[PDB]
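Since the structure comes first, as structure tokens, the remarks are kept for the end.
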Number of protein chains: 2
Amino acid sequence: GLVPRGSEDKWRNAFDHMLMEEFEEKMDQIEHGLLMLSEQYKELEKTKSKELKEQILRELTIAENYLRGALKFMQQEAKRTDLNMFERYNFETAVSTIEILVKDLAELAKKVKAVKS
Amino acid sequence: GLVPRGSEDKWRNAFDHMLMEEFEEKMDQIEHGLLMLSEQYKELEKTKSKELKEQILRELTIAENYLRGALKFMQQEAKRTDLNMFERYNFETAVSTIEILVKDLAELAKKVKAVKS
């Protein structure tokens, strides 16, 4: 049942496949949540709701914390000495995708904090 | 739309709900992977397959790295200064659930390493 170690084009390890599939799903969910928070931000510019402002900031903090933990996992697996082409590509891509999303979150946080409430 | 901050019986934060709503189910899937590896270990005791031994160890190394990180994360969430009754219970329970899996993984790793291959 074992994937040959010489395979270059697929996940050789079952836990890599499982965990990376769940990570990818979470990144899609976070990107969508950020889009929803951006739209709440648009409402906040008009209403100046203190509760909405504080809540968006809480959400952004939660997402950031999660992504920082994910990033540590990805960077650590990316330092593996035994990495095939497919695995290296998937881990390096994940690192890139997270680092971008962390930036997008921090940018929304800045806009939200700028709302005089 | 926002959950009142005084609510005690649910996730107040959407990103907490997103991250945690299927948590215990996801951990069940890790537990199941550990079961499959335990059963492979029983085959290994008979065959003494070097490849099977190494592959079980690789899988447990990946799961260990994931869980050590998830544990540290959940322990920090349980230190939040604003936690309601439900949020605290769920974070604390998650810490316990992860601790159990970490212990089971370390025990299996020890038995697998001992197979003289």
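Along the chain as shown, residues are numbered 1 onward.
Recorded method is X-ray crystallography, 1.5 Å.
For all residues, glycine too, the Cβ spot is worked out from N, Cα and C.
If you check Swiss-Prot, you get these features:
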MUTAGEN   A:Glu8 to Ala (Swiss-Prot position 25)  Decreaced IgE-binding by some of the 24 patients tested
MUTAGEN   A:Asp9 to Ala (Swiss-Prot position 26)  Decreaced IgE-binding by some of the 24 patients tested
MUTAGEN   A:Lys10 to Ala (Swiss-Prot position 27)  Decreased IgE-binding by more than half of the 24 patients tested. Identified as a major epitope
MUTAGEN   A:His17 to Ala (Swiss-Prot position 34)  Decreaced IgE-binding by some of the 24 patients tested
MUTAGEN   A:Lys26 to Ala (Swiss-Prot position 43)  Decreased IgE-binding by more than half of the 24 patients tested. Identified as a major epitope
MUTAGEN   A:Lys42 to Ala (Swiss-Prot position 59)  Decreased IgE-binding by more than half of the 24 patients tested. Identified as a major epitope
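Everything Swiss-Prot records as a feature, shown here on the structure.
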| residue | record | CB count, 10 Å |
| --- | --- | --- |
| A:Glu8 | mutagenesis position | 10 |
| A:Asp9 | mutagenesis position | 8 |
| A:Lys10 | mutagenesis position | 13 |
| A:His17 | mutagenesis position | 15 |
| A:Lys26 | mutagenesis position | 16 |
| A:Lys42 | mutagenesis position | 10 |
Next on the checklist: Using only C-alpha positions, which one of A:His17, A:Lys26, A:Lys42 is spatially nearest A:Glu8 (mutagenesis position)? These are the mutagenesis positions in the record.
Outcome noted: A:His17
Checklist entry - Which whole-number value in Å describes the distance between the Cα atoms of A:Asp9 (mutagenesis position) and A:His17 (mutagenesis position)? => result 13
Checklist entry - About how far apart, in whole Å, are the alpha carbons (Cα) of A:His17 (mutagenesis position) and A:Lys10 (mutagenesis position)? => result 9
Checklist entry - How far is it from A:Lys26 (mutagenesis position) to A:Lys10 (mutagenesis position), counting Cα to Cα, in Å? => result 21
Next on the checklist: Rounded to a whole angstrom, what is the C-alpha distance between A:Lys42 (mutagenesis position) and A:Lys10 (mutagenesis position)?
Outcome noted: 43
